[PDB]
Amino acid sequence: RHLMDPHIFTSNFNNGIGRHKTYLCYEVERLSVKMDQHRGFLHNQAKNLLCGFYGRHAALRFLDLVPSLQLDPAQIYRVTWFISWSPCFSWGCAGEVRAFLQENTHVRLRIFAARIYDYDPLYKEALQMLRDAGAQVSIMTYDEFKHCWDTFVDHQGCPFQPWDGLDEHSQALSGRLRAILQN
DNA sequence: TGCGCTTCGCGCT
Ligand SMILES: O=P(O)(O)O[C@H]1[C@H](OP(=O)(O)O)[C@@H](OP(=O)(O)O)[C@H](OP(=O)(O)O)[C@@H](OP(=O)(O)O)[C@H]1OP(=O)(O)O
Ligand SMILES: [Cl-]
């Protein structure tokens, strides 16, 4: 019901040029594997040192609203994240997501990242930790960009229009993420 | 608040 401005989407999910914030689109489906129950998007709480606030990453904001999703513990769910920056360890979700997957075995998590957030020195260990805890960790391709536009954006009937370099950036980042997860 | 560049801000205003 709450949809994203087209400009916000294309300025934040471009897999070639970064932004100083993170958006996260999310979908919950009930598993004989077909039921689409809760959808939305959110961004990080910006760091604001004038109020002495060190910020809250978008993935941690997703964990904050899980209670409000009212997932029935008698059902199995798949949670999908479309995140403009890969999750990280430092000030990140990696540890709390690991904890959240350990204590909630009825939840499967799938994470598609537009870009790799390597500004965290431990970003490799973060991605490896999420995989160890049974999360699927992937790079957004054309299919994921288009699904996100079709589902989360106020497109007003305008079909998704790929930016220049979309497939090239996707392949390069897929290469990097595979070398990280090979280890 | 808005700007200009843009790695979950910064450093001006
Ligand atoms: O593959 P189909 O079962 O024939 O239906 C697909 C499929 O629908 P859903 O995403 O709703 O399940 C696409 O996504 P995939 O499952 O193939 O990944 C979807 O694309 P969007 O999610 O981007 O909307 C696309 O929708 P459309 O063509 O109406 O834009 C639609 O049709 P196509 O397979 O003909 O592309
Ligand atoms: Cl994170």
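For chain A, we keep the numbers from Swiss-Prot: what you see runs 10-40, 45-196, in order.
How was it done? The header gives X-ray crystallography, 2.0 Å.
Every residue gets a Cβ built from N, Cα and C, even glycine.
DSSP assigns A:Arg28 (mutagenesis position) to coil, not to a helix or a strand. Just so you know, the Cβ of A:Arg28 (mutagenesis position) picks up 15 other Cβ atoms within 10 Å once every protein chain is counted. According to Swiss-Prot, the experimentally introduced change A:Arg28 to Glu is described as follows: No effect on deaminase activity despite an altered restriction activity towards genetic invaders.
When Cβ atoms from all protein chains are considered, those within 10 Å of A:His29 (mutagenesis position) total 7, not counting its own. For A:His29 to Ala, Swiss-Prot lists a mutagenesis experiment annotated as follows: Altered deaminase activity and restriction activity towards genetic invaders.
A:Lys30 (mutagenesis position): 16 other CB atoms within 10 A of its CB, across all protein chains. Per Swiss-Prot, mutagenesis A:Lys30 to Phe is noted as: Altered deaminase activity and restriction activity towards genetic invaders.
Under its mutagenesis entries, Swiss-Prot includes A:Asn57 to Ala with the note: Altered deaminase activity and restriction activity towards genetic invaders. The number of other CB atoms found within 10 A of the CB of A:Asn57 (mutagenesis position), across every protein chain shown, is 20. Mapped onto three states, the DSSP output places A:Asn57 (mutagenesis position) in coil.
One entry in Swiss-Prot concerns the mutagenesis experiment A:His70 to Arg. Its note says: Altered deaminase activity. A:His70 (mutagenesis position) carries neither a helix nor a strand DSSP state and counts as coil.
Neighbour density for A:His70 (mutagenesis position): within 10 A of its CB lie 23 other CB atoms from the protein chains shown. The Zn(2+) binding site annotation in Swiss-Prot covers A:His70, A:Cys101, A:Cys106, and the record cites similarity to another entry as its basis.
In three-state terms derived from DSSP, A:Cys106 (mutagenesis position) belongs to neither a helical nor a strand segment and is classed as coil. Close to A:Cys106 (mutagenesis position) in the fold, though at least 6 residues off in sequence, lie A:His70, A:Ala72, A:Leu73, A:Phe75, A:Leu76, A:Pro100, each with a CB less than 8 Å from its CB. Among the mutagenesis results in Swiss-Prot, A:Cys106 to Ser has the note: Altered deaminase activity. The residue drawn here is the original one.
In this structure, A:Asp131 (mutagenesis position) belongs to neither helix nor strand by DSSP; it is coil. According to Swiss-Prot, the experimentally introduced change A:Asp131 to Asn is described as follows: No effect on deaminase activity despite an altered restriction activity towards genetic invaders.
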**Request:** Provide the number of Cβ atoms within 10 Å of the Cβ of A:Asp131 (mutagenesis position), excluding the reference atom itself.
**Result:** 13
**Message:** Return the count of C-beta atoms lying within 10 angstroms of the C-beta of A:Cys101 (Zn(2+) binding site), excluding that atom itself.
**Reply:** 24
**Message:** Out of A:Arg28, A:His29, A:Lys30, A:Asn57, A:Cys106, A:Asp131, which mutagenesis positions have CB atoms lying under 6 Å from ligand 2?
**Reply:** A:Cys106
**A:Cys101 (Zn(2+) binding site) to A:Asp131 (mutagenesis position) - Cα separation in whole Å** = 8
**Asked** Which whole-number value in Å describes the distance between the Cα atoms of A:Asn57 (mutagenesis position) and A:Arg28 (mutagenesis position)?
**Response** 12
**Complete:** Across 4 unbuilt residues, the C-alpha atoms of A:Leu40 and A:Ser45 lie a whole number of Å apart, namely 5
